[PDB]
Structures are given as structure tokens and as C-alpha cells.
Amino acid sequence: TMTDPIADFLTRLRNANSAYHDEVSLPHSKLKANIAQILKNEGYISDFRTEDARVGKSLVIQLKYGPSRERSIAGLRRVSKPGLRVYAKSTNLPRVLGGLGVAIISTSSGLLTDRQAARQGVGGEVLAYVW
Amino acid sequence: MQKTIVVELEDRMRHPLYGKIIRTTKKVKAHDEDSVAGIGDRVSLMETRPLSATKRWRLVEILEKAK
Amino acid sequence: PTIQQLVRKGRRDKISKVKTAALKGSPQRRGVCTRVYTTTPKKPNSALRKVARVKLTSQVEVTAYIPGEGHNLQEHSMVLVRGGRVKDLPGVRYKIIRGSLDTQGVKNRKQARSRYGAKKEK
Amino acid sequence: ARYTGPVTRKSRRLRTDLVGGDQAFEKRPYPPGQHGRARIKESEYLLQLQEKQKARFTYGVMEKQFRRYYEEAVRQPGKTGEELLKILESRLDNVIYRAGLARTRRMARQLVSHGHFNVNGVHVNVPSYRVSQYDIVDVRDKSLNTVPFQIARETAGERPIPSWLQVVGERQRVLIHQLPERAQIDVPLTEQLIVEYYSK
Amino acid sequence: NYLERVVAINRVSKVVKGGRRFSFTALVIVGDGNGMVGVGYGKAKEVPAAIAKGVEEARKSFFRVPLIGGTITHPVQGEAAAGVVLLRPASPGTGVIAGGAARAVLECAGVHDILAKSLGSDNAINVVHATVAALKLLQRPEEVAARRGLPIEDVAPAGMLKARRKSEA
RNA sequence: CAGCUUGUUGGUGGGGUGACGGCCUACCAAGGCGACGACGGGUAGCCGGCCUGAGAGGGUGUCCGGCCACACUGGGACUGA
RNA sequence: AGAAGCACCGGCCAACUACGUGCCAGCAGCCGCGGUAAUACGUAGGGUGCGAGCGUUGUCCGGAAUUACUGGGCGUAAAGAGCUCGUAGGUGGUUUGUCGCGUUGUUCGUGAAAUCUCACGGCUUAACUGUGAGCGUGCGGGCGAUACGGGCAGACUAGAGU
RNA sequence: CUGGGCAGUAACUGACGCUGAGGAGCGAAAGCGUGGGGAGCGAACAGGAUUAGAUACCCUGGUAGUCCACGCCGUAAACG
RNA sequence: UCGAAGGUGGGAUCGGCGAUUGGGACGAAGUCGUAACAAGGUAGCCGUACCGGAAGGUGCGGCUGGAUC
Ligand SMILES: [Mg+2]
Ligand SMILES: [Mg+2]
Ligand SMILES: [Mg+2]
Ligand SMILES: [Mg+2]
Ligand SMILES: [Mg+2]
Ligand SMILES: [Mg+2]
Ligand SMILES: [Mg+2]
Ligand SMILES: [Mg+2]
Ligand SMILES: [Mg+2]
Ligand SMILES: [Mg+2]
Ligand SMILES: [Mg+2]
Ligand SMILES: [Mg+2]
Ligand SMILES: [Mg+2]
Ligand SMILES: [Mg+2]
Ligand SMILES: [Mg+2]
Ligand SMILES: [Mg+2]
Ligand SMILES: [Mg+2]
Ligand SMILES: [Mg+2]
Ligand SMILES: [Mg+2]
Ligand SMILES: [Mg+2]
Ligand SMILES: [Mg+2]
Ligand SMILES: [Mg+2]
Ligand SMILES: [Mg+2]
Ligand SMILES: [Mg+2]
Ligand SMILES: [Mg+2]
Ligand SMILES: [Mg+2]
Ligand SMILES: [Mg+2]
Ligand SMILES: [Mg+2]
Ligand SMILES: [Mg+2]
Ligand SMILES: [Mg+2]
Ligand SMILES: [Mg+2]
Ligand SMILES: [Mg+2]
Ligand SMILES: [Mg+2]
Ligand SMILES: [Mg+2]
Ligand SMILES: [Mg+2]
Ligand SMILES: [Mg+2]
Ligand SMILES: [Mg+2]
Ligand SMILES: [Mg+2]
Ligand SMILES: [Mg+2]
Ligand SMILES: [Mg+2]
Ligand SMILES: [Mg+2]
Ligand SMILES: [Mg+2]
Ligand SMILES: [Mg+2]
Ligand SMILES: [Mg+2]
Ligand SMILES: [Mg+2]
Ligand SMILES: [Mg+2]
Ligand SMILES: [Mg+2]
Ligand SMILES: [Mg+2]
Ligand SMILES: [Mg+2]
Ligand SMILES: [Mg+2]
Ligand SMILES: [Mg+2]
Ligand SMILES: [Mg+2]
């Protein structure tokens, strides 16, 4: 059934980035709304908000496109799967497109990027490479 | 086993090659000075001198017994 | 294929075949060389090839090819057998070292002379 | 072992004059042999093999010794073609050539090999000595008043002395300032194709 | 003064009533030597009449390859028909390391420092198309900042910021 | 190779040992291991290392250095720290 | 002045002509070469690669992303069990609190010497050798972090069942 | 006599879910066991024609079997 | 008491040899057919049954990786 809700989150963003939709909508959780903040601070999406659905809450994400039809998100890739968990120390944090990408590292100090978890010296779980 | 209790430990550990957390179990024989332990029984142990051929542990205390 | 399958039934590479048996770990191996005779090749490439049924000291019986022109092997000559397999002969996987125990070298060689076994000039 | 053969023959195959000035070259600038004037097939392995052959017979270095120079050129920081020509240049017979104490490369090899040179007052007779920084290259006190050494006295002007070494006066002794980087190295050869040869 | 390298020439055929009618194809790579490269196939009856068509097609399909001063910006991997070419950047000392098909596209585009490896089919036509599909995936660090709305100092790493200013000074 | 184990798994009282201990002995309880491969068959001294490889891995255990085992084959004590 | 050889020269793979030979003699790692003009067999000349060595065979790793964790596949190429039910196992929606086993930070003990990479030093250079630092992917003890996985005690109705 | 499915109401339980090595059940047709039944069709069979031959195609006949009851077999291009 | 080697006994397991015999692969330019590829001259294959020098033939069910309107 519905396992791995974060890989569904990346999939719903890929399948509407690849179809030039202006916005997505998806069921809400507190881990999705913290990943969506890291996608906003790095400039891969524009502003997201939280609506109110029938049951629970709901997350609605505006996507960003260039002056022409240029994608702002060149890919997405879930890295730590629920069948194979991937953890990384602070001296071998993953390097995504040589530095032009972002890996969403899950540290004890919250969700951080590669650069934010390198100069704070903390490691953790590697959720996804956005780039 | 007449003053001897049998404890099923558990241990989780990375696979050396594939990186998946693997759950494996053991069975150890521990020592009771008084045979009060049913089937269930979250126990706590501490390893000792060799008490028999295969006994190496002792029952320290019992928490949240067989319900 | 679903990582838990590789934990249960892991990978295993294919079985390598022993590509040259009957020497059993030796780079050369001598024999007794019975039945010096002559065999024909396959459907193209017709000639008369010079072979021998050498009985190596591994207590096995293999068929060795005699390179070069001219040889002096009759029935009980001590030959020294190395590897290498002749393509147009179907079941021959061994060769006689020329310039060995009882194989003289090929006479009148002046090119390449180290294969086929030959002193320079006297 | 040394080559000890014809020197123009390996300047014609590589299509490049290796020694300094030659009249046997430029009368026949094509490779030797009975099939000398034929159209050669410009492979990629041929451009990488012959470029390594430009570096061996310019310096007189055999293959198992030139390969060990590559094994530490790729292992030092910086580049690989830079530091390969750096450690080839610091050979002591190449120091005698650039300092103007010999005519060609094959006599700068003998004057080191026959024991006509000290370094720190230490009698060397190996051509593959690698001079470090601040090394003096002095001539033996016995080997003055000698014919190949007095011919290097008045002829100290026709070839340029590089900037990484310095020659001084009546004592013909060579002072090594630093190891040369790129610019003061004479270029008959490009350097990136030797690195690409060993990658095969 | 362009660079051009013919990669492969094969004699294709066509069976008719009488017999066989032969022809020649010749895959040609034409590059600027600095940043541009094009690929044109070309085919004709005569072998120099087919290289002459390969150059005139390759000069009509130029595309800019984003360099940084000797190597590519980030590792890519492109998919041809069934060819797979992995590109990986390099330190400025090591030359081009590629097979014979992918070396032609990279030396003509002007790359000096590259690590290439073909993973899929061994066909010389599709390895070239996979390398072109890999070079389209490359994108500039000043173009990844306009795509994200950030400055360049926090979308590029610290290494390849000062690797650009050592080229033009 | 799919059922192996009866001093086998545990307890008490003695004996033994440099020392804990079915290590041994008498009685009492009926257990212990196993599909996460018990019992069996084939092979092998183990490691720091060595060779290859972009790395991950793959093959190997030769000099040197650590440890183990054996001294014509099989068993046994004695002397002594 | 006392001191040079060995293989190769059709493609892979650097390096070609002449004569003898006529499916013969023979070559060869592959696929192929030789049937009266052979750059592939034998010789001579020439050439290339190395050089006190050069080649052949045996053995292992690479190339082989042809056991694939890094890094593959399964409509027709090799490959979806005839189909379902279910045991062990693997996996798990939203949310509050907590323990700190996994994870992660830091520090002490240990990871012998030699070999290995770096930097200097000593044998005329180099191999070799000494010293200093890394390495030793780990494991044990103490003290921090709680985002995520998991354990414990609850809550919720969207999945599932009635 | 009896199994499943779908839609609506949102009354109820509150993660009870999915898959599932071994295993177990079901499983076209042919076949096999005991006993029934047997119109038509029809392997084996026989005769005729065709043909160099015709152990086949085509034709007239025709036994098992096809059908029923209770068991076994457990295979199919069991396929989208 | 325990106890190595030795002696007797019935089994377990892995290999050699064997008159004779079953198939498999490859050889040459052998003998008898023509089953498949075209509607391959009766559309082909799959499971099963019986039969026949040999391919194969026919029954029952199935597939299109064949047709037909
Ligand atoms: Mg006791
Ligand atoms: Mg030497
Ligand atoms: Mg086109
Ligand atoms: Mg593909
Ligand atoms: Mg392939
Ligand atoms: Mg191939
Ligand atoms: Mg007893
Ligand atoms: Mg006692
Ligand atoms: Mg006792
Ligand atoms: Mg042994
Ligand atoms: Mg590899
Ligand atoms: Mg040893
Ligand atoms: Mg020994
Ligand atoms: Mg002895
Ligand atoms: Mg004593
Ligand atoms: Mg060539
Ligand atoms: Mg001729
Ligand atoms: Mg020849
Ligand atoms: Mg070999
Ligand atoms: Mg591999
Ligand atoms: Mg191999
Ligand atoms: Mg495959
Ligand atoms: Mg699938
Ligand atoms: Mg098929
Ligand atoms: Mg298939
Ligand atoms: Mg199916
Ligand atoms: Mg099953
Ligand atoms: Mg669970
Ligand atoms: Mg969860
Ligand atoms: Mg050490
Ligand atoms: Mg020194
Ligand atoms: Mg050392
Ligand atoms: Mg610690
Ligand atoms: Mg309720
Ligand atoms: Mg199920
Ligand atoms: Mg039936
Ligand atoms: Mg019957
Ligand atoms: Mg019946
Ligand atoms: Mg009946
Ligand atoms: Mg009849
Ligand atoms: Mg009939
Ligand atoms: Mg009924
Ligand atoms: Mg049944
Ligand atoms: Mg089947
Ligand atoms: Mg069906
Ligand atoms: Mg027999
Ligand atoms: Mg038929
Ligand atoms: Mg037919
Ligand atoms: Mg017919
Ligand atoms: Mg037919
Ligand atoms: Mg019939
Ligand atoms: Mg039918």
C-alpha cells in the first residue's frame, strides 16, 4: 500500500514539473512541510501554503518557471529508502552535481542542506538529492 | 530448566555489503536463585563467571512481567 | 532486485572452467610420446597436420601438436609439452616444445629462431 | 644500456629535429627506410607513441626508467606533464647541456659518466642524478686543462642559458636556483600526449 | 581553421535484382576547438564524397558546450538510442581519457581534462549521440543562479569559484 | 546432507583443578540445538600484508613480523615456575 | 681499446617490399591466411618496439555494467510461478509525550613494528634505509543532539474491515 | 441451498494494512481405478481410392474414450 | 575402571573396471524419404494419448507467434 510518503512527495513534484502545472496539492505532514521550506530557501519553488481539506490538512505548492518554459527543478531523487536506509557522517556528506545541487540532510538540529550541515559539523540521514 | 532461565536477545546491525539494517536474534541461558519468570517477561541480565556448561548470564531484575 | 532478496539469496558469479587441464598447475609437463601420426583438419583449411599422442607424467593421455617442419619422434621419445590450442584441429589443446629432451630444433631457421629452438650460427 | 646508434634516424621518424641543428636532417625530413616517402596513417595511438619517443631520445632515457618518472609525475600535485618535464630536466647530464659545457646531449652524458664533475664536493658518475635546489655543479680540479673542457670556455655565448640555473666565471661551476616550472623549458614536444599514452 | 575528425567509415549495401549496390557512410565531428562542436552523418557513393557531406552537415548543428577552463562543470550521463556515456570532470593536469568515439567530440569541443566511460552499446554512431546528449545536460553556474534566484557564491562550491578566475585572470 | 543429542541440557551433595565449569561421579528434573542452516560431506593453517582495480570489490597468505598446530604413525604420563 | 641481443612488422597494435612456395610445406589469441603475381607461410633486405634482456606457456585481477551494493535485467532477445490463500520474515498512514538502542557530534583507551601515501635525511644516484605525520573504514568507556528509523504509553479517521 | 462484487449513507472499530521463502487449496483437455450409460462423434483398427511407395490427407465402417457417480493425475501457446 | 594398536561382524558413503546396452555430439562428396520455412502443397506450434522404417500421422482441448467473411 502507501509506504514511503516522502518519495510520493518528490514524485508529485516531478510529475507536475514535467507537465508544466502551476501548482500541486498533496496530503500534509510535518516532515513534508519542513522539506518544502528547504526547497523554498534554495529557490527551487516559490511560496507554498497550507489549505484545509476535508480530513486533516493539505499542502499546496506553487512551482516556479522561467521567462520561457524553463524548469527550475532539473530533477529529484529519493536516496534513503525504507528498504535501505542511508546515513552519512559530516566528513563525507554527499556532493550533488559537484556542488550545483542540494542534498536534504536530516540532522539532529533540524533539516539542513549540504553546506549548512558542513559548516555546523553535523551529519545525519540523506533524504533526497533535489538538484 | 530448574533455576535456569532462557533469554532471547535481539541485535540489529548493518550488512557488510548491502547496507541494510539486519535484525538477528540470539538465545542465552541465565541463572535464577529463585525460579520466578514466566513466558513473556522483559528481563535484564549481566554476564558472569561460567556457571555451567552453557550458562553465562544472571537475572538481575524483572520489569513489566508476563501479562 | 529488492535488497532483501540479496540478503536472503545473495549474488554468486558464474563457475569458471579449467581452461587447460591435464597439466595440473604446471607450465610444462613431459611425457612418453606414443603413436606419432598425422591428422586432417576441419571442413575448410585442408592440409596434413603432425600430431602425437603424448602420455604425460600426470597419468593422463592427451594429443599434442608438433610445430615446425621436420621432426624425429618415433615411438618412445621424451617430449616436453606446453599449452596453447590449435584451432583447425578439433581436439588438440597442447604443443610440443621444439628444442627439448628428444625434440631437435627446426633446421635452417634464421627468422624467429627462439620459438622452434635453434642456436644462432657456428 | 644506451642506444649508441645513428642519431638522425630517430630525428627523421618523429618528423622533428631533436638535437640542436642538423644538416642531415632538412635534406630528408621524412622517416627513413625503403618505404620512407609513403603516406602514413594518422592514428591516435601513433600520435601518443611518437610523442613519448620525442621525450626518450631527446634525453637518452630507457623505457623502464622513463616509466618510473611517470609513476611519480602522476603522484605529485600540480599537473603531470609539468612535473614530468621537471624531473627529466633536473638530470645532471641535462644540466651540463643547458649550462653550455657540452655540444650535444650524448657528450653531456659522457662528461658526467666519465667522472668529470662534483656536486657538493662529492664525485658523481651517474647521469641520472637529480639536482635539488641550491646545488652547485662543480668540475673536477684534475679535469681542467682538458680539450673538451677548454672548448666550452670561449663558446659560452651562442646558446641561451636558462633562467633556472646560473654559470659563473673562471671556475666553471653551475648554481641551481630552483627547479624549472614551464617557461624556460625548450619545447620540441607537447606534454599532454605522454600523459595520455600511459592511460591506455 | 576548424578541427575535424572522421570517426568511422563503413560500406553499407542494398540488394537489387542484378546484385548489390554499395555505398559509404562516414561519421564526422567538426569542432571550433574552443567551445563549439557539431555532429553530422553524411552518406554518398564515394568515400571522399561522404566525408564532404559529413562536414557540411556538422557545420549546421553547432551547439555551445559550457566549459570552465579545461574541464566540464559537473558530472553528467546521457542516453542515446542504446548508448550510455558517463562524463566526469578532472584535475587540470590529466588529459582526456575516453574511447575513440567520445574522444572526437571532446577534443573538438575543446575539453582538455575529462574522464569518459561508455557503458551501453559499442556502436560508434550511438556513442557520439550519447556524448552529445550528455553535453546538453551540462549547465552553467551563472545559469543555475538565474534559475534559482540566488547569487553565485551560495549555489556554486568554493572550489570552482576560484577555478574560473585562474583562466581569464 | 533434514532431525541431531542421554553426561546430552539444567539442579543439589561430594570428588578434581593453578582456576570457573558435566571437567568427573551418584541420585533427581526432562530438557538443549535447528530453515537466521543443527547433524553431515568437500576443502583450508589464520592475520598484518601481497597482486589487481577509478573505487567498491575479486584472487591470494610467498620473503619479513605476530599467533596457532605438529616433530617416523598412534596413544600416555613423568620432571619442573 | 675487452663488451648486443631478442621478438614483431594483415586488423586489434607501433612497423613492407622482393624472391622461393602453389589448399602443399606450413601459420594462428580471435576471424581467418596459402588452390601460379601471398604486405598473414620460408628466406633476404628494410622497418618498429624494447634492450642484458626479449619472447612462449601456466596462474590470478582488469577490460566484463558478462552476478550489476557502488552498477543490469524479465510483452516479443535468457527470464513473471497456472492461480489464489496463508506461516516465519521484510515493510508501514496522520499526531502528542518520553527513553537515546540505530543515527550523529566530541573526547580519552586501543587499532604493534615492518609494508603503503606524504615530507625531509643518509648510502656517488636509484632500488634500499632511517625519522616525523597521515592511514588503521573499526571496537570499547564517559559526556552532548532528538530531525529521522525503532522500542514504550496514548490520541485521530483519510488506508483497511464492519 | 450458497460465495463474491459495485454505488450511496457516514452509524461503528481505530492502522487491525500490503506482499509473502517453505507450505496448503483450486486447477482446460488427454489419461488412470471401481461401477454405471453409450444416440452421435471418433484415436487404435480394417477395407477402398490416390501415389514411385501412402503405416497419411479424401471416403465407407468402426473399439477405447467423449457422458454420469466417487477417487487419482496436476500438465497446456494454463497467454494480455 | 578407563585405555592405543589388533580381531570379528552387519550397514553408510565416494571413485576405478565390466560382456552387453541406451541415447548425445561431430565427421565425407553414403542410403531411404520430404516433416518445417510461401496457404511449404493437409495452416503451424503447445500438453496428453495411441500408432508407424524414419521424419511424423490421427483423436480431444487450447494459442495466433495463421487465415476467412
Ligand atoms: Mg551448579
Ligand atoms: Mg635495467
Ligand atoms: Mg538526422
Ligand atoms: Mg536502456
Ligand atoms: Mg553489449
Ligand atoms: Mg561484443
Ligand atoms: Mg550419570
Ligand atoms: Mg562444587
Ligand atoms: Mg555437580
Ligand atoms: Mg592442509
Ligand atoms: Mg572495474
Ligand atoms: Mg608462513
Ligand atoms: Mg617455505
Ligand atoms: Mg620424514
Ligand atoms: Mg608438577
Ligand atoms: Mg599499423
Ligand atoms: Mg609470389
Ligand atoms: Mg613472413
Ligand atoms: Mg597467458
Ligand atoms: Mg565485476
Ligand atoms: Mg578474463
Ligand atoms: Mg544484461
Ligand atoms: Mg516488473
Ligand atoms: Mg522464441
Ligand atoms: Mg523468451
Ligand atoms: Mg500470469
Ligand atoms: Mg510458493
Ligand atoms: Mg515490525
Ligand atoms: Mg512511520
Ligand atoms: Mg602500522
Ligand atoms: Mg638524496
Ligand atoms: Mg620506509
Ligand atoms: Mg564513542
Ligand atoms: Mg472513537
Ligand atoms: Mg498473501
Ligand atoms: Mg476428461
Ligand atoms: Mg491404456
Ligand atoms: Mg473411466
Ligand atoms: Mg468401464
Ligand atoms: Mg488403411
Ligand atoms: Mg475417418
Ligand atoms: Mg453431480
Ligand atoms: Mg486434486
Ligand atoms: Mg510449465
Ligand atoms: Mg485458456
Ligand atoms: Mg563397455
Ligand atoms: Mg505438418
Ligand atoms: Mg513439406
Ligand atoms: Mg503432400
Ligand atoms: Mg503442412
Ligand atoms: Mg492412423
Ligand atoms: Mg484442433
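Heads up, chain C uses Swiss-Prot numbers, so what you see runs 2-123.
When the header is checked for method, it gives electron microscopy, 2.8 Å.
Note that Cβ sites are derived from N, Cα and C of the backbone, with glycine treated the same way.
Quoted from Swiss-Prot, the note on natural variant C:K43 to T is: In strain: TCVGH25; probably resistant to streptomycin. Quoted from Swiss-Prot, the note on natural variant C:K43 to R is: In strain: 9106, 9181, An03, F12, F18 and TCVGH21; resistant to streptomycin. In Swiss-Prot, the entry for natural variant C:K88 to T states: In strain: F18; resistant to streptomycin. The structure shown retains the original residue. The natural variant C:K88 to Q is recorded by Swiss-Prot, whose note states: In strain: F05; resistant to streptomycin. In Swiss-Prot, a natural variant is listed as C:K88 to R, annotated with the note In strain: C37; probably resistant to streptomycin.
Recorded residues C:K43 (variant position) and C:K88 (variant position) have their alpha carbons 9 Å apart, per Cα-Cα distance. Classification of C:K43 (variant position) by DSSP places it in coil, neither helical nor stranded. Note: C:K88 (variant position) has no non-local neighbours, i.e. no same-chain residues 6+ apart with C-beta under 8 A of its own C-beta.
A sphere of 10 angstroms centred on the C-beta of C:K43 (variant position) encloses 10 other C-beta atoms.
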